[PDB]
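Undergrad: Mind having a look at this structure? Questions to follow.
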Amino acid sequence: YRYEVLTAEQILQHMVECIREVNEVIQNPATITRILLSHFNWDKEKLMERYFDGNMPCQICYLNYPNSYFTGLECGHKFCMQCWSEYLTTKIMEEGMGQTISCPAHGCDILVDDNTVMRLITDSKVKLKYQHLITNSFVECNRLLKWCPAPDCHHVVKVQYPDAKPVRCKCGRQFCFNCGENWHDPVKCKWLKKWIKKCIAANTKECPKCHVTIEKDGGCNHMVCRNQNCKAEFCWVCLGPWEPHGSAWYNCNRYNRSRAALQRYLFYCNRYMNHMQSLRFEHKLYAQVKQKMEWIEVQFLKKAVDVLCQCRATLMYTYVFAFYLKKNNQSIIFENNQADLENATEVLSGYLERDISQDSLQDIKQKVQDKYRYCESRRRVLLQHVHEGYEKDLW
Ligand SMILES: [Zn+2]
Ligand SMILES: [Zn+2]
Ligand SMILES: [Zn+2]
Ligand SMILES: [Zn+2]
Ligand SMILES: [Zn+2]
Ligand SMILES: [Zn+2]
């Protein structure tokens, strides 16, 4: 998938050109043509079809700078360099900041060409607040250009064609190019958005045999209650027993005036929400992973976390995929490839959260590796079979 990242500088460059191209025989001052293009959404044809048709002191600070700080606008008003700097800078701040800036006397209202607003502003954050502001239309109207999602990031990704794949901004944020959300791989874009419009989950649940209470620290859904009386184990999501889990016959990832909708809804959210809380917990696991690394030999251990973390992601997205799925013969398969993956994940999650330091030092490499290789290989079958899925339309 062909994709490129550009700085606010480069996109401004590109726009500047697209303007200059369009400047004959129209011959307008570059900034007026921008407004005009920006106004037509950058269809250049629609602007054209419509074009052939028809349509020695300084009076601000008061110090005397001799002649050389004095650049003026076309209206003959002549003000000093530092003074402009402040005028522009404070005018590009809220509120009412447009796609332009009028001359400061405000009597004349004749706008200040872009280039000089690039030359004269000093501290470059503001110079960025502008480049964004004047560029924003150029970018939004083109289908090969999308701004990067992060709030404080002014970069833009530019693609060959608008395909809904992941893109990385060196932001270092990654996102779907189509919908601009986080990368979703099993699920379709429209569905995700709908699911988002909806989205409790009970950090406190009680052990089913002894009715004791356990708040959840981590992150693994294989729980072993702490008691002398009952040392028994159970899944967090169904409060039923491990470990018939992830064997063919018990499946904890599958569902049976209609309240049924608001009932079964709670099935899939409860799951997606809980794989999230699970992913949250799995993340504070990184800081812990610098410690027990004690070089190549000893970093498979970031991977385990990388892979465990990755799988929690794909799982949430697989419940979103599944909720909007109407049952059919592939449903029953994907619903299985899921269960394999959910189990491979609870097993590895549970090994890094719990069973590992309660294990010896020699052994932990052999185990962690196999555990996350299988985990990752499960996760790929899930995905490859839904992909081949999307190809036949089967859903
Ligand atoms: Zn001045
Ligand atoms: Zn003026
Ligand atoms: Zn970014
Ligand atoms: Zn998307
Ligand atoms: Zn118990
Ligand atoms: Zn369960």
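To match Swiss-Prot, the residue numbers of chain A are left as they are there, and the shown ones run 99-153, 184-327, 337-393, 406-443, 452-552.
Placed from the backbone N, Cα and C atoms, the Cβ positions cover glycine too.
Quick paste of what Swiss-Prot says about this protein:
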- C276, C281, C297, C299: Zn(2+) 3 binding site (BINDING)
- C304, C307, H312, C317: Zn(2+) 4 binding site (BINDING)
- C344, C347, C362, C367: Zn(2+) 5 binding site (BINDING)
- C372, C375, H382, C389: Zn(2+) 6 binding site (BINDING)
- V123 to A: Strongly decreased ability to initiate ubiquitination of cullin-RING complexes (MUTAGEN)
- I188 to A: Loss of interaction with UBE2L3. Decreased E3 ligase activity. Strongly decreased ability to initiate ubiquitination of cullin-RING complexes (MUTAGEN)
- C208 to A or H: Loss of interaction with UBE2L3 (MUTAGEN)
- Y258 to A: No loss of interaction with UBE2L3 (MUTAGEN)
- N358 to A: Defects in ligation (MUTAGEN)
- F371 to A: Disrupts the hydrophobic network. Abolishes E3 ubiquitin-protein ligase activity (MUTAGEN)
- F416 to A: Slightly relieves autoinhibition of the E3 ligase activity by the ariadne domain (MUTAGEN)
- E492 to A: Hyperactive 'open' mutant that displays enhanced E3 ubiquitin-protein ligase activity (MUTAGEN)
Undergrad: Compare the Cα of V123 (mutagenesis position) against each of the binding-site residues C276, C297, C317, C347, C372 and report the nearest.
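TA: Sorting the binding-site residues by distance from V123 (mutagenesis position), the top entry is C276.
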Undergrad: Quick check on the gap: 12 residues absent, flanked by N393 and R406. Distance between their CA atoms in Å?
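TA: Roughly 18 Å, rounded to a whole number, separates the two Cα atoms.
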Undergrad: Other residues near the Zn(2+) 4 site, CB within 8 A of the CB centroid of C304, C307, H312, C317?
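TA: After dropping the recorded site residues, what remains is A292, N306, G308, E309, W311, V315, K316, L320, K321.
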Undergrad: So 9 residues are not built between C327 and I337. What's the Cα distance between them in Å?
TA: 11
Undergrad: Count, for each of the recorded positions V123, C208, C297, the other C-beta atoms lying within 10 angstroms of its own C-beta, and report the residue with the smallest count.
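TA: Among the recorded positions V123, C208, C297, the sparsest Cβ neighbourhood within 10 Å belongs to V123.
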Undergrad: Given 30 residues with no model between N153 and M184, what whole-number C-alpha distance in angstrom do these ends have?
TA: 41
Undergrad: Using the alpha carbons only, what distance in Å do you get between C281 (Zn(2+) 3 binding site) and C347 (Zn(2+) 5 binding site) once rounded?
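TA: Given the Cα positions, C281 (Zn(2+) 3 binding site) is 52 Å from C347 (Zn(2+) 5 binding site).
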Undergrad: Near ligand 6, which of the recorded positions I188, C304, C375, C389 have CB less than 6 Å from any of its atoms?
TA: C375, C389
Undergrad: Just need one number: Cα of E443 to Cα of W452, in Å, whole number, across 8 unmodelled residues.
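TA: Result for this gap is 8 Å, Cα to Cα.
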Undergrad: What residue among the recorded positions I188, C317, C367, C372, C389 has the most other CB atoms lying within 10 A of its CB?
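TA: Its Cβ has the most other Cβ atoms within 10 Å: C372.
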Undergrad: Pull out the recorded positions from the set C344, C362, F371, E492 whose C-alpha sits within 10 Å of the C-alpha of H382 (Zn(2+) 6 binding site).
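TA: Near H382 (Zn(2+) 6 binding site), where near means Cα within 10 Å, the recorded positions are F371.
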Undergrad: Give me the Cα-Cα distance between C208 (mutagenesis position) and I188 (mutagenesis position), rounded to a whole Å.
TA: 8
